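The structure under discussion appears below in the form of structure tokens.
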Amino acid sequence: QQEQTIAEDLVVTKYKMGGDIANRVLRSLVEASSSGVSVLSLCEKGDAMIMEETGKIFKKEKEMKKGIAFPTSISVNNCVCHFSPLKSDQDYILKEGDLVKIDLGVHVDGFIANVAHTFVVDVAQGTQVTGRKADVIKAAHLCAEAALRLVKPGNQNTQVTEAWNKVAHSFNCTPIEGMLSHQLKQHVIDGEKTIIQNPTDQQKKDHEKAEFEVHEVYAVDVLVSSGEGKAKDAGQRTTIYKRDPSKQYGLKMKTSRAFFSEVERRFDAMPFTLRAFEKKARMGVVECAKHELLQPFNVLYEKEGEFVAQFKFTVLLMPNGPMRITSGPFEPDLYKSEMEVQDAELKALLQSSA
């Protein structure tokens, strides 16, 4: 009963302002991406820009929390998600032709605006991206377009799941199995109401069918692969975590207890990167993650040589229709695929207005 929702104009404003910041920071990072650029540097730049820009709004409200909802993550080629290296980790240096996914989130007073975008590094003027890179990027963006049209009051999450499989297969691509798009609420990045990608038979049973409703907010997250779509851990150090306020445990080590306290104060229940702490965080993390006080956002990979594309946007289900508050700077004429959507209903859906 105490929820602040988009029925309130002020709440819509807070979402829109966080969305404007997310959009601006994303575009800055895309422009800063060129051959030879350090992924660590881009992650640090993104996060700092989020803090600086949120610092400049609602200045008179000195107690209002605002800042990072999802730390800047830059996941290249077959890397799926959540790459945000520690200073001590192996960095990654961008190469011409790399496929890059930038994923980040901003919050204003707990209202979250998440965005992610895919592009290719240093595409030359007057050329197009072709091949499997083009296939997977076009597939992922058409999945995003389909979701923009289908995530509306009265529709079912299952409709989205089905459309995504049809679109992706049109390009001989596969949405990554089991990945979720969450409803957002104030202070809640991971609402239990979700859209699931390409669920296994077991995932279909464990996942709840649901109907979208007016005043709900979603961070729609499309991740599509040129390969089988069964993402796996590959020994990469997890750096992104979130506190889970539903779980409690009295920690045995003073370092763990103090780390717990610092996490709660600084981040509440927003995902954060360990780079925000490096040694003393590493030990505190161990006990907290072990007893489920922190949830990891692991770095997952598709098969070597394959490509994973992503588009994520946040949408407000307003009485007058869906209102998207974030998006990436997608240029369709850049991508040429041998394939196209052939399905009549799907083609109709994609040509219709959003």
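Numbering, chain A: per Swiss-Prot, residues 7-283, 286-362 in sequence.
Per deposition record, electron microscopy, 11.9 Å.
Just so it is clear, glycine is given a Cβ too, placed from its N, Cα and C backbone atoms.
For the published mutagenesis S361 to A, Swiss-Prot gives the following note: Loss of phosphorylation and interaction with ERBB3 and HUWE1. The secondary structure of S361 (mutagenesis position), as reduced to three states from DSSP, is coil rather than helix or strand. In the shown protein chains, 4 other C-beta atoms lie within 10 A of the C-beta of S361 (mutagenesis position).
Looking at Swiss-Prot, the entry for mutagenesis of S361 to D says: No effect on phosphorylation and loss of nucleolar localization.
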Look at the break of 2 unmodelled residues running from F283 to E286 and give the Cα-Cα distance across it in Å, whole number.
5
